[PDB]
Amino acid sequence: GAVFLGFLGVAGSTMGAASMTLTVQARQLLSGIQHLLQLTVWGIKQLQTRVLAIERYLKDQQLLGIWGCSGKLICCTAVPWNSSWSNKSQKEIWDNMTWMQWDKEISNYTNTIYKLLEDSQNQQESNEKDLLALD
Amino acid sequence: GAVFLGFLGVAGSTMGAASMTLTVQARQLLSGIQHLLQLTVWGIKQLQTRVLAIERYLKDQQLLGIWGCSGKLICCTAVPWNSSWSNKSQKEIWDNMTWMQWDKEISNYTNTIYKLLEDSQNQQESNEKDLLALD
Amino acid sequence: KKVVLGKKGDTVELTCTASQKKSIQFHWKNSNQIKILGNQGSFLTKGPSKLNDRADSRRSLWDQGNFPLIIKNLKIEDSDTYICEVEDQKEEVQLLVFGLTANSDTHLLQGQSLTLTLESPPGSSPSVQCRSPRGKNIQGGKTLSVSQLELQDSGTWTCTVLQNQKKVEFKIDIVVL
Amino acid sequence: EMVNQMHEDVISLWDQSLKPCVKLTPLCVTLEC
Amino acid sequence: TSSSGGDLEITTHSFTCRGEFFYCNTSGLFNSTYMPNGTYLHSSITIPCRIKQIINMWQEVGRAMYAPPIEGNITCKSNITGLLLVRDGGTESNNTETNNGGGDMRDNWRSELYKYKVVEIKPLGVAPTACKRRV
Ligand SMILES: *[C@@H]1O[C@H](CO)[C@@H](O)[C@H](O)[C@H]1NC(C)=O
Ligand SMILES: *[C@@H]1O[C@H](CO)[C@@H](O)[C@H](O)[C@H]1NC(C)=O
Ligand SMILES: *[C@@H]1O[C@H](CO)[C@@H](O)[C@H](O)[C@H]1NC(C)=O
Ligand SMILES: *[C@@H]1O[C@H](CO)[C@@H](O)[C@H](O)[C@H]1NC(C)=O
Ligand SMILES: *[C@@H]1O[C@H](CO)[C@@H](O)[C@H](O)[C@H]1NC(C)=O
Ligand SMILES: *[C@@H]1O[C@H](CO)[C@@H](O)[C@H](O)[C@H]1NC(C)=O
Ligand SMILES: *[C@@H]1O[C@H](CO)[C@@H](O)[C@H](O)[C@H]1NC(C)=O
Ligand SMILES: *[C@@H]1O[C@H](CO)[C@@H](O)[C@H](O)[C@H]1NC(C)=O
Ligand SMILES: *[C@@H]1O[C@H](CO)[C@@H](O)[C@H](O)[C@H]1NC(C)=O
Ligand SMILES: *[C@@H]1O[C@H](CO)[C@@H](O)[C@H](O)[C@H]1NC(C)=O
């Protein structure tokens, strides 16, 4: 995906391609089985990138936290979809609109989904207490 | 464990030893309660290691993801064991074959277990939908 | 099996194969495994044998994985199986070298006789097919002789000996006066 | 093969280390005999 | 009992000083027999090993041509760690035994690395328990 990250697919490959290259990125990195006096500064600048990679990585890989699947690579949410948002089915979805040209179709619900998602997380917290109010 | 990682036991100590030093690594790091003009380059080389530590750390500490226990330090899977694989019980298991000489006994099921494990993860996904097909 | 032959005065070539083509460790060792010639990494261990004075090899070829072995100025005692054990197999050449001469040394006369002697190494069952400038196909074993030796017999004689599927040519020089 | 690695490190070291005036090294390119 | 000879570097004590080496014959220290006594004799006294210039390479087959030496006044000391030997063996022998020589570096620096065995970590480990999930 051109960088240490974006590592769950290749551009132009439509959705299903990237979605499945998830597991093969896993399975491919699972087993593991001249230098100038001022190369210093290149190494240096080389450093940041990797850190920042992990940093952002977490930074929302973290805040998949309030989204209920931090750390991992694959959510499934619990919200009712609004056909007003995309109105498409997996067939054309995964095989077409090579994502970069996919999400622009929904460039606006970008935060409405975060809305509904954290909302259902709080929904779960509410039902956990409802269920615990007796035992 | 000789490095920032491998930090859940000591070599030669058989399994039970390392398995329990897990929790005491936790409990021991919980509370927290000359320099040459070219020391630069040693610090530099010192850097990578720590990053790469976290990097690999995650990199599959991450892909404990598809294994259903990423992030953490201790899984319990959900698969039926093949006595053909080791045919041993915790008693000798944990007290003997100081792991380095333990896993070589099963140097081949290395990926069969990943097989069955991700397989049961997908098994859970399948049962979640079966169960949700009505309500 | 793959033999070689010599002429008691010649050299000979003996072959060693290698698949890595890489100059890996070979050693040349005779029947009961004395060390004769050996690649020690990038070096040749002139073994402790009868051949501490003679044997050799084209040295460049090793970085190709073809390791040779020569036996210069063969005398009938250098006649023996060898072996090359490059990586996991022990290719065996077998060298059965001889030579030959005639009885007459400098002086012959017309109507006289001459005989032959072939200095075979032990264990050989050869057959000497020998020629003449006059077409005297002396058909027989070792000791080839003829009761007729004439001025027309002048000129050397292409003598030959078959030792287990090969031969090698020979002078029998004939000079009068 | 750590030993081979040290080996090749050393061979790397020796040549800018040591300067052969005129090195007569051999070569052949495959042409069967 | 047998230093046949050949290329100087396998037999003679060949060692690097002034960048060059000291090449003598099989006359020194190479001789003694052992039935319950040695066979030699009895400060800096003598042994005649001299220098060449046109050397062979331990590295890759093929000659080399070095420089005329320095005027003089050189010295080299040492601390022998050990020795490099193979029986001058065979099947001509009757009850005397002889050892005889080394020129392959891959052991010349392996009387120092029998210890060092490089390994990855395989910090992902498998073991049995009684762990299985909800159905
Ligand atoms: C892209 O086009 C090629 C045509 O050569 C096709 O084989 C490939 O499947 C297309 N990409 C996707 C994701 O379908
Ligand atoms: C989304 O769908 C729900 C029920 O399907 C509906 O109540 C809500 O108004 C919809 N919102 C949008 C923006 O379509
Ligand atoms: C929207 O979804 C409805 C569902 O019945 C479908 O019939 C219709 O074709 C869709 N329209 C568009 C523009 O996606
Ligand atoms: C993707 O779109 C092309 C045309 O744009 C269409 O032929 C194809 O069927 C679509 N994908 C699927 C899965 O139908
Ligand atoms: C969807 O996003 C685009 C972004 O340009 C915006 O213009 C559009 O108004 C959004 N949809 C609706 C219904 O407003
Ligand atoms: C290893 O042997 C020592 C004896 O020196 C013993 O104290 C120790 O318990 C053994 N290791 C384990 C893991 O029991
Ligand atoms: C593992 O065990 C299951 C049932 O316990 C069995 O069906 C399967 O064939 C076994 N496989 C191996 C490799 O032992
Ligand atoms: C294999 O498992 C069976 C189960 O009862 C046990 O009886 C047997 O001793 C085991 N054999 C080995 C070699 O572990
Ligand atoms: C481990 O093996 C040793 C020797 O085989 C034995 O003394 C010890 O009891 C074993 N461990 C257990 C838990 O039985
Ligand atoms: C188990 O692993 C070893 C590793 O050397 C391998 O040789 C063996 O074939 C494997 N078991 C089976 C049944 O193949």
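What you see of chain C is 26-202, where the numbers are those given in Swiss-Prot.
Cβ coordinates are placed from backbone N, Cα and C, and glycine is handled just like the others.
If you look up Swiss-Prot, you'll see C:26-125 marked as domain 'Ig-like V-type'.
Cβ neighbours of C:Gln65 (mutagenesis position) (same chain, under 8 Å, six or more residues apart in sequence): C:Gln50. Per Swiss-Prot, mutagenesis C:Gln65 to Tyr is noted as: Increases the affinity for MHCII; when associated with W-70; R-85 and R-88.
The Cβ of C:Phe68 (mutagenesis position) has no same-chain neighbour under 8 Å that is 6 or more residues away in sequence. DSSP assigns C:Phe68 (mutagenesis position) to coil in the three-state reduction, placing it in neither a helix nor a strand. Under mutagenesis, Swiss-Prot gives C:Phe68 to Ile with this note: Abrogates the interaction with MHCII and T cell activation.
Listed in Swiss-Prot as a mutagenesis experiment, C:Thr70 to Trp is described as follows: Increases the affinity for MHCII; when associated with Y-65; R-85 and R-88. Summarising the environment of C:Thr70 (mutagenesis position), the number of other Cβ atoms within 10 Å of its Cβ, over all protein chains shown, is 24.
A sphere of 10 angstroms centred on the C-beta of C:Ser85 (mutagenesis position) encloses 15 other C-beta atoms. For C:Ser85 to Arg, Swiss-Prot lists a mutagenesis experiment annotated as follows: Increases the affinity for MHCII; when associated with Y-65; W-70 and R-88.
In the three-state DSSP reading, C:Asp88 (mutagenesis position) counts as helix. One mutagenesis experiment catalogued in Swiss-Prot, C:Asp88 to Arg, is accompanied by this note: Increases the affinity for MHCII; when associated with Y-65; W-70 and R-85.
Long-range neighbours of C:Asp88 (mutagenesis position) (same chain, six or more residues apart, CB within less than 8 Å of its CB): C:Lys47, C:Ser48. Residue counts for the domain 'Ig-like V-type' (C:26-125) under DSSP (helix as H, G, I; strand as E, B; rest coil) come to 8 helix, 21 strand, 71 coil. Proximity to chain D, defined as a C-beta distance under 8 Å, is registered for the following mutagenesis positions out of C:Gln65, C:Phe68, C:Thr70, C:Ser85: C:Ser85. Here C:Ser85 (mutagenesis position) is positioned 16 angstrom away from C:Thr70 (mutagenesis position), judged by their C-alpha atoms. Among the mutagenesis positions C:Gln65, C:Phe68, C:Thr70, C:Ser85, C:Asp88, not one has its Cβ under 6 Å from an atom of ligand 10.
Those mutagenesis positions from C:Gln65, C:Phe68, C:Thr70, C:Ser85, C:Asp88 lying by chain B, with Cβ under 8 Å from one of its Cβ atoms: none.
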